[PDB]
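A quick write-up on the structure given underneath.
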Protein chains: 4
Amino acid sequence: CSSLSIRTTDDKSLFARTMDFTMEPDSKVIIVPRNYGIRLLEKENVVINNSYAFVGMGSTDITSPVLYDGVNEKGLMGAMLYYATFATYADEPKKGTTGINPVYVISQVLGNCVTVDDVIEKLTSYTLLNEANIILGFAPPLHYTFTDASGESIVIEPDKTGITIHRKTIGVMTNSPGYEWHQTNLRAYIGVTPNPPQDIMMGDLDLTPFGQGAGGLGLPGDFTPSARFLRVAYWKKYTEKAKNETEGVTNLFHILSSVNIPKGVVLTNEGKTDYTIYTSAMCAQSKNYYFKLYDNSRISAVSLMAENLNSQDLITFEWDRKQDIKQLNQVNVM
Amino acid sequence: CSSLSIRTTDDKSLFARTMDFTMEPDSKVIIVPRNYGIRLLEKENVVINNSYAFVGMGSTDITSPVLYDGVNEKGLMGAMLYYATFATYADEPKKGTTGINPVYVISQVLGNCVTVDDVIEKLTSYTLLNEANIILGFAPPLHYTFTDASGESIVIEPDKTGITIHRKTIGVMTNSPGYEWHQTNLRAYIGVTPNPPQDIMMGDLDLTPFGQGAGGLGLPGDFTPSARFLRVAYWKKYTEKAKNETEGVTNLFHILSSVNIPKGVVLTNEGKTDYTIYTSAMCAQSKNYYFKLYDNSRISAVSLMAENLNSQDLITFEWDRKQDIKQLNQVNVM
Amino acid sequence: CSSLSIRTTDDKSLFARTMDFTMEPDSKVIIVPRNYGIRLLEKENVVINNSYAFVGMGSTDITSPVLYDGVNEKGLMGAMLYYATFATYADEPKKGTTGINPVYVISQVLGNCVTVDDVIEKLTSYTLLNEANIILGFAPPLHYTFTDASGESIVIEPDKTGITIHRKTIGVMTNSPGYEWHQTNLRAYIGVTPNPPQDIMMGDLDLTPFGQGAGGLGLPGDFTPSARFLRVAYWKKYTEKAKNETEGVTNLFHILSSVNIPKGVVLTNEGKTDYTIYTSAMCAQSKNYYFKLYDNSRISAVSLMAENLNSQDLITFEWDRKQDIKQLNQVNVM
Amino acid sequence: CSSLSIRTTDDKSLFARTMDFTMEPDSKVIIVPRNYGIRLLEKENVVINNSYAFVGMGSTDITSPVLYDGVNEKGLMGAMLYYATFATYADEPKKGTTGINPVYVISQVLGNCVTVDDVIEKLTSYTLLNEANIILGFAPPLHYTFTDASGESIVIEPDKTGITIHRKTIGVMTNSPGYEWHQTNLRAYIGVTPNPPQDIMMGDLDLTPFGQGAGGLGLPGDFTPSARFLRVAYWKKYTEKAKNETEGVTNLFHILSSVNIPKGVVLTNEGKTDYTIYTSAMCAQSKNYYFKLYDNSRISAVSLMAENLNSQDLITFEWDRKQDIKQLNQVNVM
């Protein structure tokens, strides 16, 4: 998966992510209303009551709602991303703390924090444990990213040596390795710019670019996590500032399109295709949730604040996996 | 610009392209009805009567309709793409032939040919001339690509040494240099595949990939024409076969998303941003035209065959440059 | 193999090449004296008498001396390099011409031409034929490069469509594909320069290079022919001008060291290691021949003009495959 | 600078490095005899008496001999390399320790340690201080590498957060960033191998490599520290094992030839050329020191054990900057 956040000229903060997996567990957009309550562990019945209502993409297949990404009524934004080979979970909670299933971090954090600091604070009383879940059959290796209404972003990584916290980062996050490795990697590519190389000569031969684009020489085009990090960061740097929230959603989806994996281009060892199942964007100030999926490029929006945040039940929105083509005249839908 | 064509499992042929420019001349989807008549030169009043009706993206700003890409009522598909530094036009027609403005080639070819061979034949009686047009102020450097209802693709390049014709090619085409250069370039990148490298050791150190995606090590991620060529070709090779025309349109748009330029990431010497203004797909057998634009990811369709092909007038469809977000609940449209 | 030619500030022309093969046929530096006579075909006994004496690296394993590279008494320089998949030879000579084994072109050219034009001229009366030789068991796919005392360089390629001649080229040549393909490829890499990228920022993050070298971002480091072409050309462009012939030899060996293959880093499909068996340099005005080999980094020189160019016999110099370490004190030679 | 160590099949350990700088301070090979005594600080007169004799490349321009690299009479090998932007030194020694000039670490370590553990131990009583020297005018940013007679290698980095120690590493070291960053970077390149990609097809087009070499697709050919790290590591992995010490010296120099910078190809911001001034190799068991310099490819050897290790004075060997060409016949030395 890939992810980044931007700031509009409107003083709006937006966060966006791609979901790249080999299978599509039933997911839908879920609204979790205040005081719905969320499990901490799937094999323990302790339920923490959630102070805030929140909206995002998740699963309803286990006891409490599982959120992949989402926005708060308070403006906090966040998402779970894979962190293969690096994510390390303990067997029992560290002394004092309570254990938490890695898969419930977003729902817990979104239901209860306002700022990035709130998030850092809330996690000191928890210990991520190696508890599996019946959807994947194991506890997925994950790292986490959160963005405030203010635009401050953090990265929390459950490393071998313990939780590593990254404060006020560049607002870009994909997969392994660790945030510091990626941020140091940016330095080797500072020469990837929007501008063309000057023409040169080789003896009497005039050498000029094939057309436009040659400032990017060096950016990798493959779909590895590191390559995707570079592409989201550099294109985040250079694409124009969003003037408002709508420009923001469409700019965010443009940047992520450079890291959008078509089915069949990436296969696992297992031979499974790793592709971009969906792409979402969130706005902290409006609390709106936007998304497009593999089979439908039409963006769909759900407003959190439009619902009753004290409803007893979860308010869900199903995916429309058909391509929403608009017919200008009578097309033959085929 | 970038362009490719695929074959569905349905026996359907589709062609798609991106339009990358620094400015948006008024363009709309235009239907040109049979016997509408098309100029050959803008400074001469000879009008060739077109046998076939056709639909595509173009301009109505000069005497006859200018088409950028399009489909026929016969199934022929084609498009004009830039060919900077390579395109060469004569001053006067070669002996016997009539001169043609390079900007009118698609309209003429689409109004009158059925097969790729018809196209090759029709051009032997013409000479592309250096006639400017009032939209750009000059005659743009261009090369052309055409795809039959059968799926056979050709490339026509107005080179220094004359028209170069490429028969039954891989069905990919971006910008300069010449088709043969890019097709040879593919060979250097045959190791870019979907599958992960085996793990290795360095003494006692175990080395394994950061996650998925490493088979692509080597593919360039910049927006140069050569880089874009490679990306469209390799991803055309590895994304899954379209099972029908709709999968075909969405698969085409996925492949091209790897060569979609966000505003600001490519600047000319002039400092102008070169970006993907629109993206279109065509189906030879259905004669349907699909498109999305920069500011709207919702695909829109026009059917050629749904209109009266003997209308006297042009049937046009305007662009909707607003992001067509579908509201699932009452979003606040902002 | 890789090859290039430079011009000193002394008005000296030098040519150098690496020999990359999977096996070392007995080769030695050979002096061919005037009027020694060279076969044209190995299965025909016609012997062309050679007007000029010449020196270079070759084999004495077949009827006439086979030269891989070399200099004349006239200052003409040249070498045979592999051109796999591209080199095409006829079965019978074209009408009029006499057939020539591709393996005897350098000996013939060096024994009889003075300028690059003489070379182009002399080849019009010959047809390269598919005649094998008992060393390789087949006729190797080859292309040729020649450099005048003036410093004018050409490239002769026996293509499918016939001999292709490249006049006054950039003075670089490796393997396939064709000279024009590589010369065009230079244009995609004009941004590879000696100078560092300007520092940039990402929000509040200062991004700066790891150290020196970043102007080269984009140059490929692998040992493919195309990559080696780029490396020799770009490093030829930016390494300092040779002030004299000795600087020339060492500058030439420095440039080629970036395309020097250590045993084990490149294997064929056969699993054979492709490595740099030797590296040579020639000076047109002095007619000196320099060489180093895999196992000895000490450069060895032979002067052509120092021998009797009317000798009846070949004057040969054997390879010293031991590393010629100079002992400053009593080292223990182990 | 670049550096690596290998193990022969002879049970010999060898270490080698390139010296890449913009200027050549007078350097020569220096033998430091036992009990010669080495300063710790240049502005303090405390002299630590050195237990062991050692040989390497260094400067005699300040109070005590400055060594860049070298071997012991005990078999310990090591070198100083730049670590720009990362190296951090204190103003005053930490409580208990004595201050040491970063430029004297090799001399001190080589004169007093046997194993990599001895090295780690010895440094716990010192604090690297920001003391300049009259040669550069400042305290150069450096990191250190050491290799035992056993073949165990470590990396010591004076980081912002304190000395960072890397135990039993892969035996490769160039410049910034930190050792762990480079070791993680290896993982993105595990697909760079000696073996050719399988041939593929694009429709009916057969696609095959230009020749040999395509398994390396992905390796960068630029001279940045990161790119040089990769090249030394991957080529260290795949070049054949040294069967004895001489093969070891020549294999070492072959691997480092991929990271050998010709004058003119890298320029600083200042416009100064950063080039490979010299290249050296050391063998732990024989205590032999080997070197070649920019202008002479002939390897020169000094044996430590051949001198009197109790001499009162330094035993020095000057550089021969002329290219040591061996004349096979009477060449004209020009």
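Quick note: numbers on chain B are straight from Swiss-Prot, i.e. 4-337, in order.
The deposited model was determined using X-ray crystallography, 2.8 Å.
Placed from the backbone N, Cα and C atoms, the Cβ positions cover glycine too.
Annotated features, as they stand in Swiss-Prot:
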type: ACT_SITE; residues: B:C4; note: active site, nucleophile
type: MUTAGEN; residues: B:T63 to S; note: Slightly improves the specific activity. Has little impact on the substrate affinity, but exhibits 12.3-fold increase in catalytic efficiency; when associated with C-110 and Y-198
type: MUTAGEN; residues: B:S110 to C; note: Slightly improves the specific activity. Has little impact on the substrate affinity, but exhibits 12.3-fold increase in catalytic efficiency; when associated with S-63 and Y-198
type: MUTAGEN; residues: B:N198 to Y; note: Slightly improves the specific activity. Has little impact on the substrate affinity, but exhibits 12.3-fold increase in catalytic efficiency; when associated with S-63 and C-110
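Structure coloured by features recorded in Swiss-Prot.
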residue : record                   : DSSP (3 states)
B:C4    : active site, nucleophile : coil
B:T63   : mutagenesis position     : coil
B:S110  : mutagenesis position     : helix
B:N198  : mutagenesis position     : coil
Among B:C4, B:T63, B:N198, which are recorded as recorded positions, the nearest neighbour of B:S110 (mutagenesis position) by Cα: B:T63
Integer Cα-Cα distance in angstrom, B:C4 (active site, nucleophile) to B:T63 (mutagenesis position): 21
Cβ-Cβ neighbours of B:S110 (mutagenesis position) (radius 10 Å): 28
Those residues of the chain, 6+ apart, with a Cβ under 8 Å from that of B:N198 (mutagenesis position): B:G218
Long-range Cβ environment of B:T63 (mutagenesis position), under 8 Å and at least 6 residues apart: B:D29, B:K31, B:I33, B:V69, B:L317, B:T319
Cβ-Cβ neighbours of the residue listed as 'active site, nucleophile' (radius 10 Å): 26
Short-range recorded positions relative to chain A, from B:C4, B:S110, B:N198, with Cβ separation under 8 Å: B:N198
